[PDB]
Amino acid sequence: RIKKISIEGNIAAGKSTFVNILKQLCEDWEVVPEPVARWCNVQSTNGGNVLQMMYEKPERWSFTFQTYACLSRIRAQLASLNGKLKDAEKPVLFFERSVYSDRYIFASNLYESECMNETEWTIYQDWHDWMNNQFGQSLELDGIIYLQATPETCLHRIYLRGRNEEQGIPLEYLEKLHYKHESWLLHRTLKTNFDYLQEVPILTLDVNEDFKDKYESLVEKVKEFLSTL
Ligand SMILES: Nc1ncnc2c1ncn2[C@@H]1O[C@H](COP(=O)(O)OP(=O)(O)O)[C@@H](O)[C@H]1O
Ligand SMILES: Nc1nc(=O)n([C@H]2C[C@H](O)[C@@H](CO)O2)cc1F
Ligand SMILES: [Mg+2]
């Protein structure tokens, strides 16, 4: 039916930059952006900034954040499936991140860093497993595009974007997130509770260079990659 591709990378690697060039390349391509502005002003579907709360006190707010982060993603991705506009000779749905990074990169890292205790960690995974059982098949990936950039490039791009909440993030934290992505998507040694992911095709794009100069080659590689799926 709808081909589903998720775009993965470190904080400020360039996912929104990349996402913003995709719709102009095929009118059959849709994008589900990550709801980060919604994490900064919590309201029902002004309020709490839950991203900021986590970063200011991660031992307190990581479980709450991670749980709300993932659910709001699921809601958003589901909304665009059943979201009418599909009917196209070749529909492709791009997800900015996935329930698998949420758990295997981000939540895992905070647990491993003592920001979630055993109880919190057990509840999260239990919730995440159940959520996948219900809405898992719907959201299964046909491919991953990994936007690879050094932690140091990312640190700099955090500065460039100037999002208030992310300005205090240390290189160390970005390095941990770097190595988890490399383990999952480069070496493919990170094991998950979802077997199909081990054979899912992966496109790796080195995005350390200037977006203007790399744009044309990246477009070629994305089209080339989609045609093999
Ligand atoms: N390849 C690139 N070359 C130059 N600047 C970039 C590149 N990719 C991203 N940026 C810049 O880096 C910052 C973060 O990019 P963004 O797309 O918001 O990252 P993400 O969406 O992955 O968090 C923004 O200032 C953006 O202008
Ligand atoms: N599961 C997640 N946990 C996080 O902590 N983030 C953070 C990273 C970045 O600072 C901001 C926007 O992605 O949210 C993003 C996730 F998807
Ligand atoms: Mg983004």
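Numbering, chain A: per Swiss-Prot, residues 20-64, 77-260 in sequence.
Using the three backbone atoms N, Cα and C, a Cβ is placed for every residue, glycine included.
Positions annotated as ATP binding site by Swiss-Prot: 28-36, 188-192, 240-242. Look at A31 (ATP binding site): DSSP puts it in coil. Non-local neighbourhood of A31 (ATP binding site): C185, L186, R188, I189, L191, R192, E197, each in the same chain, at least six residues away, with C-beta under 8 Å from its C-beta.
Among the features that Swiss-Prot reports, substrate binding site is placed at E53, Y86, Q97, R128, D133, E197. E197 (substrate binding site) has a Cβ environment of 17 other Cβ atoms inside 10 Å.
Swiss-Prot gives this note for the published mutagenesis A100 to V: Strongly increased catalytic efficiency towards deoxycytidine; when associated with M-104 and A-133. The DSSP secondary structure for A100 (mutagenesis position) is helix.
Non-local neighbourhood of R104 (mutagenesis position): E53, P54, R128, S129, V130, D133, each in the same chain, at least six residues away, with C-beta under 8 Å from its C-beta. Among the mutagenesis entries in Swiss-Prot is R104 to L, noted as: Strongly increased catalytic efficiency towards deoxythymidine; when associated with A-133.
Record note (Swiss-Prot) on the mutagenesis of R104 to M: Strongly increased catalytic efficiency towards deoxycytidine; when associated with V-100 and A-133.
Under the heading active site, proton acceptor, Swiss-Prot lists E127, citing sequence analysis as support. In the three-state DSSP assignment, the secondary structure recorded for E127 (active site, proton acceptor) is strand.
The annotation that Swiss-Prot gives for the mutagenesis experiment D133 to A reads: Strongly increased catalytic efficiency towards deoxycytidine; when associated with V-100 and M-104. Strongly increased catalytic efficiency towards deoxythymidine; when associated with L-104.
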Looking only at the recorded positions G28, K34, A100, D241, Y86 (substrate binding site) has its closest CA neighbour at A100
Report the recorded positions (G28, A31, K34, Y86, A100, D241) that meet this criterion: Cβ distance to the nearest atom of ligand 3 under 6 Å. Use sequence order and write none if nothing qualifies.
-> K34
Tell me the Cβ neighbour count for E53 (substrate binding site), meaning other Cβ atoms within 10 Å of its Cβ, over all protein chains shown.
-> 21
Of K34, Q97, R128, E197, which binding-site residues come close to ligand 1, meaning Cβ under 6 Å from one of its atoms?
-> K34
Cα-to-Cα distance of termini bounding the 12-residue gap, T64 and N77, in Å = 13
Scan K34, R104, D133, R188 for recorded positions whose C-beta lands under 6 Å from an atom of ligand 2 and note them, or write none.
-> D133
